[PDB]
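Have a look at the structure below before the remarks.
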Amino acid sequence: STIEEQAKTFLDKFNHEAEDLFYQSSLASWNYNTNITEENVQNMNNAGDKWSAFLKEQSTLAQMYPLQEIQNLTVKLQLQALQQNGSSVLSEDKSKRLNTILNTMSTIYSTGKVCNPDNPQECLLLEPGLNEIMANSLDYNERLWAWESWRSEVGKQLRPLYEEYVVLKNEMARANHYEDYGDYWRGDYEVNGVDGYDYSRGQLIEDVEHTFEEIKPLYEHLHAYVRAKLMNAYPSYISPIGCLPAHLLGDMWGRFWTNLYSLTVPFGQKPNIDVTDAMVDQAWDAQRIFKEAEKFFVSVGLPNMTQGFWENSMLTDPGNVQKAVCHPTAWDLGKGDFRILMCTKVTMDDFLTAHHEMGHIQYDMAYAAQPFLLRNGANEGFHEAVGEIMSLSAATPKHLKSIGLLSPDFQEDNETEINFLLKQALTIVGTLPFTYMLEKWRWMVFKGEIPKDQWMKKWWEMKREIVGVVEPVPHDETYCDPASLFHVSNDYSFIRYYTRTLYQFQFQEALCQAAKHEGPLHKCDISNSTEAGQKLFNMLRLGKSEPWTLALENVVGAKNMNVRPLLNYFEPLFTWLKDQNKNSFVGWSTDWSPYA
Amino acid sequence: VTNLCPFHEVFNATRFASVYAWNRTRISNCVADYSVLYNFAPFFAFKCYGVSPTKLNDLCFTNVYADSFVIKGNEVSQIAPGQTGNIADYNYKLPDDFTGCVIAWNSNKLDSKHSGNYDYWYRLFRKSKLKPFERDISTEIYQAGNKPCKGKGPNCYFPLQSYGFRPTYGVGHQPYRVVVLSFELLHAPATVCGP
Ligand SMILES: *[C@@H]1O[C@H](CO)[C@@H](O)[C@H](O)[C@H]1NC(C)=O
Ligand SMILES: *[C@@H]1O[C@H](CO)[C@@H](O)[C@H](O)[C@H]1NC(C)=O
Ligand SMILES: *[C@@H]1O[C@H](CO)[C@@H](O)[C@H](O)[C@H]1NC(C)=O
Ligand SMILES: *[C@@H]1O[C@H](CO)[C@@H](O)[C@H](O)[C@H]1NC(C)=O
Ligand SMILES: *[C@@H]1O[C@H](CO)[C@@H](O)[C@H](O)[C@H]1NC(C)=O
Ligand SMILES: *[C@@H]1O[C@H](CO)[C@@H](O)[C@H](O)[C@H]1NC(C)=O
């Protein structure tokens, strides 16, 4: 028997044992998030430890088959994913140090509290205390206090931990034959051995920067318009040519400009489409929402939800004694078990979230036939992009009127279209420079291009230049403002939100063309279009079995990420923004600061 | 009609044998009344090969062989002549000229104990493909490499794996009970007929 034949038998034994152990861990994790008890914490840890130990043993056994002697690429993909060392390539001492740094930074972030001055007892956590301030408060000093105190009392604790975190992560990545930890993260988009579909890790940097150059004109006019509206609200705080103060952006970091909508709404006398009152007028419950979502996917040729879905999912808050983690999630426990955990309320937001989460379920049911190690999105941005395009069609007035939630007499004029597109750009467009600049800073830190004594200096030079955002308080090298975000202090790659954003509009533009949609792209509804559903399913069933460049080609016809569909979506707003900024300064000066 | 064929035991047994060691029962010297079969259970995958089911009462055979076992929902389709997979290749294989019927029905209530009904095993590895109508109850350690095994090892595997039946699974993974009726007439006068 050849090495490739022994690996096929090894992967055959692995698939059957992994599906059982993964189901035990997923079921124990479900029983805790739906019934938060102390007994369920231990059963979740016991089942999770047995699953983690099984993978560590199989990873060592998988590393006994040399990949060079395997020619079947589907077998090589499963062996390569299982042979991934990760932290197991470091010494036992350094891996124990690394896991301690990771737990401490996660503990500092989740438990870090800030106490108001003159009351050492009135303290606020990030969630919900400081987040409520950064999302609703209009007081300059109150927002400045929450922004600065979170970074000077919690971020400074993370600064020494993050320095040793970079050293050990670089030693881990370089022992796995990567350039640095940033190059390690970029391996999620790597493709080798497929002629015409290969993709290098360094190519992601060039593609992200190239597509970002085309986003600059739209973002600069969005930035200029937001600055003008905010300058009328804070005339003594904002320069007409300077960057935007970092604490006046809608959240703790300015990751999304969504909350700036009340002050930057173009036509503040035309109300939003809120079918929440209509859902209560028609006695809608949580089952009706998910039933309507089920009808949506069925209308495009996708299968209905399994019987076990309606029986095992938790589509409502358990209430009273039984507590649960109300964050909406989609569960793929395996072996035909698909569930959705959600404390659904009769609102329009939960209506759109149900379509977003059931889109993850359709993705899971599609590639369930794949081997165990190939049951995932094409890359890190695929799964979340599939869920986003579902809420895009479900929120259009064309769809809301076809289901009886929006009145037929309700007419849509170009003033409500601009209000909708502006609200969308504050979240979608407003996060792209934030995401790219943050991830580029970490790429350069891991690559060694930013010295330790210039971490915070380079961080805010890039905020001013790339994001057009200035810090309200000068920060020396005792701070660690990037670590004040969850993903940085909890060791999660961030570029997935940039690629996913460009993916979802590539998906939507392609599916809407298959649905024969006429008019602006943002008004599209792919409902009742089996042709669009067939084109999407041709990628969902692939899972990780094929390169992401090929999976993307099955939907959009192109092999690479493209920013043109994103610009096609926001073109009605981009032309309106340019007309609004005809007597305003577009761009920003990086030398101005609110503390100058 | 005084000697009805004992179909009350095949389709209503307390528990069925594993697929790798499927149970075989011989039915002969009796009057066969298939009309009561639908009363036994809500049949899901009734399928006859080489004989029209509606005429089952109008035919005679020398002997009948009922092969009973339990498989998963996905593996039900593997019980068919000319089929390949795991059950059809290493556990239970039908002849290419198979004549008879196959009756498969869901048993989620009786074969799911909420903690894993690991009493039902299936053969995962074998040296060669199973001959038609053969039982391989051998439990020798399977060798995948070239080194001697004489027991379990890195490339020495147990040929049998236990099903993890639970009631929480979907219809595709919930246990299905299968009874394959094979009709045979070699030389002897048919002692099995209809009413
Ligand atoms: C949740 O846990 C409590 C604590 O034992 C138990 O009484 C209750 O039955 C559990 N509920 C469910 C749905 O498992
Ligand atoms: C690769 O192996 C799988 C089984 O693991 C098989 O189904 C597939 O046909 C093989 N592909 C090639 C190109 O040999
Ligand atoms: C895993 O780590 C070992 C050393 O600990 C190394 O020799 C091997 O090449 C690594 N393999 C992979 C796939 O990372
Ligand atoms: C899905 O719909 C079909 C009819 O098109 C129905 O036969 C089937 O039972 C449904 N599935 C579930 C799980 O209800
Ligand atoms: C889709 O078809 C249904 C009937 O099958 C109809 O009630 C609904 O209005 C249609 N919606 C769209 C957007 O065409
Ligand atoms: C909307 O269209 C009307 C003409 O139909 C035009 O006069 C008006 O300027 C437009 N407004 C915007 C914001 O596009």
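Residue numbering for chain A follows Swiss-Prot, covering 19-614 in order.
If you check the header, you will see the structure was determined by electron microscopy, 3.7 Å.
Quick reminder: no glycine exception, Cβ is built from N, Cα and C everywhere.
Database features (Swiss-Prot):
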type	residues	note
MUTAGEN	A:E37 to A	No effect on interaction with SARS-CoV spike glycoprotein
MUTAGEN	A:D38 to A	No effect on interaction with SARS-CoV spike glycoprotein
MUTAGEN	A:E110 to P	No effect on interaction with SARS-CoV spike glycoprotein
BINDING	A:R169, A:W477, A:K481	chloride binding site
BINDING	A:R273, A:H345, A:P346, A:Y515	substrate binding site
MUTAGEN	A:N330 to Y	Increases slightly the interaction with RBD domain of SARS-CoV-2 spike protein. In sACE2.v2.2; increases interaction with RBD domain of SARS-CoV-2 spike protein; when associated with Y-27 and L-386
BINDING	A:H374, A:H378, A:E402	Zn(2+) binding site
ACT_SITE	A:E375	active site, proton acceptor
MUTAGEN	A:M383 to A	Slightly inhibits interaction with SARS-CoV spike glycoprotein
MUTAGEN	A:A386 to L	Increases slightly the interaction with RBD domain of SARS-CoV-2 spike protein. In sACE2.v2.2; increases interaction with RBD domain of SARS-CoV-2 spike protein; when associated with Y-27 and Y-330
MUTAGEN	A:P389 to D	Increases very slightly the interaction with RBD domain of SARS-CoV-2 spike protein
MUTAGEN	A:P389 to A	Slightly inhibits interaction with SARS-CoV spike glycoprotein
MUTAGEN	A:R393 to K	Increases very slightly the interaction with RBD domain of SARS-CoV-2 spike protein
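Everything Swiss-Prot records as a feature, shown here on the structure.
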residue : record                 : contacts (Cβ under 8 Å, 6+ apart)
A:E37   : mutagenesis position   : A:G352, A:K353, A:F390
A:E110  : mutagenesis position   : none
A:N330  : mutagenesis position   : A:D355, A:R357
A:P346  : substrate binding site : A:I358, A:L359, A:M360, A:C361, A:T371, A:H374, A:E375
A:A386  : mutagenesis position   : A:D350, A:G352, A:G354, A:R393
A:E402  : Zn(2+) binding site    : A:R514, A:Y515, A:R518
A:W477  : chloride binding site  : A:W459, A:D499, A:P500
A:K481  : chloride binding site  : A:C261, A:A264, A:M455, A:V487, A:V488, A:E489
Could you tell me which of the recorded positions A:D38, A:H378, A:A386 sit with their CB under 8 A from some CB of chain B, listed in sequence order (or 'none')? A:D38
Which of these recorded positions is closest to A:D38 (mutagenesis position) if you go by CA atoms: A:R169, A:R273, A:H378, A:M383, A:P389? A:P389
When the Cα of A:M383 (mutagenesis position) is compared with the Cα of each of the recorded positions A:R169, A:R273, A:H345, A:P389, which one is closest? A:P389
Distance [Cα-Cα, Å, rounded] between A:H378 (Zn(2+) binding site) and A:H345 (substrate binding site): 15
Sparsest-packed of the listed binding-site residues (A:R169, A:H345, A:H374, A:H378) - C-beta count within 10 angstroms: A:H345
Between A:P389 (mutagenesis position) and A:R273 (substrate binding site), the C-alpha gap once rounded to whole angstrom: 37
Would you say which of the recorded positions A:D38, A:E375 has the most Cβ atoms within 10 Å of its own Cβ? A:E375
According to DSSP, which of helix, strand or coil covers A:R169 (chloride binding site)? helix
Applying a 10 Å Cβ distance cut-off over all chains shown, what neighbour count does A:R273 (substrate binding site) have? 20
At the Cα level, what's the spacing in Å between A:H345 (substrate binding site) and A:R169 (chloride binding site), rounded? 26
Measuring Cα to Cα, how many angstrom lie between A:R273 (substrate binding site) and A:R169 (chloride binding site)? 15
So for A:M383 (mutagenesis position), how many other CB atoms are inside 10 Å of its CB? 21
I want to verify one value. Collapsing DSSP to three states, which class is A:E110 (mutagenesis position)? helix
On the three-state reduction of DSSP, what should I expect for A:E375 (active site, proton acceptor)? helix
How big is the substrate site in terms of the longest C-alpha to C-alpha distance among A:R273, A:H345, A:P346, A:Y515, in angstrom? 20
Show, in sequence order, which residues other than A:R169, A:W477, A:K481 on the same chain lie with their Cβ within 8 Å of the centre of the Cβ atoms of the chloride site. A:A264, A:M474, A:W478, A:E489, A:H493, A:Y497, A:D499, A:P500
Other CB atoms within 10 A, centred on A:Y515 (substrate binding site): 20
According to DSSP, which kind of secondary structure is A:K481 (chloride binding site) found in, if we only use helix, strand and coil? helix
